[PDB]
Amino acid sequence: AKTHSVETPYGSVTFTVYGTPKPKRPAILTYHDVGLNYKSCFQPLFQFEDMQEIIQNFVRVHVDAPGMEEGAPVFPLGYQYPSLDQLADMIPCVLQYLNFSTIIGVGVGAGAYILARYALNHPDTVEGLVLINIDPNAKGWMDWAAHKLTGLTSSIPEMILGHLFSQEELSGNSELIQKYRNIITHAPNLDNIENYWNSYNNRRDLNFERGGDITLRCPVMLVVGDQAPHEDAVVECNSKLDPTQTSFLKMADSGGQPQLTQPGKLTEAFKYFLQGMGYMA
């Protein structure tokens, strides 16, 4: 459990490394969604006993977007947070500092977009992506107007929650939804999270074109809850990527954060996905 920190052209990024290496395996690098950090986005999944079993054989690098780590300083007023693109550009710095040369990326939401942009810039450093709730397109003008409309009546935490969880789940108001409403609404770093939320909303097209110049050349597992906020964007994305190397796990009963509600199944899917690329898992 070693924490590290590196400098990049866009300020610094913090990450945490687990396991002792395996020089002949990629590293599993995770990047989390808006409103969360490694600890609230991915820790329950990576500490699930079955997932422990499988990753025994890999080094893990868990990244916290700038400003998101436990105990981060609040950026100053008029601070100028990196765009999703610029966040993807901070990854070589991490990899360099560690001397890893290849990864399997696991992201959620913004984290998924980030790792996918990273893959486009450095395809030979990426052996595979697990992309949960990816929305690979800029916000359309209808979405923007709808977004600003909602914004007149939802606080920002409410809006971030609406990105992470489905509306059903929100009224459902389960124990987890309460927890998360709390982590997000009372986050000491709430202003930091807001900037990331902006970066996210302002993202550009990835332009995946099936059999075009702009695709992913590594195997990809897409993941999304049924009837969750990003199902359509994920479905659409599946239609733009190479079918030979892209599976699509749409999970019944998982909601917006399948990795928090279905660690069991997602862990199993991860096992097959690794087998899929020829790693005994």
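Chain A is numbered as in Swiss-Prot, which gives 38-318 for the residues shown.
We read in the header that X-ray crystallography, 2.8 Å was used to get this structure.
Cβ coordinates come from backbone N, Cα and C, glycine included.
Looking at Swiss-Prot, you'll find the mutagenesis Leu186 to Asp noted as follows: Decreased interaction with CTNNB1. Abolishes down-regulation of Wnt signaling. In this structure, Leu186 (mutagenesis position) is part of a helix by DSSP. Within the same chain, no residue at least six positions away from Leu186 (mutagenesis position) has a Cβ under 8 Å of its Cβ.
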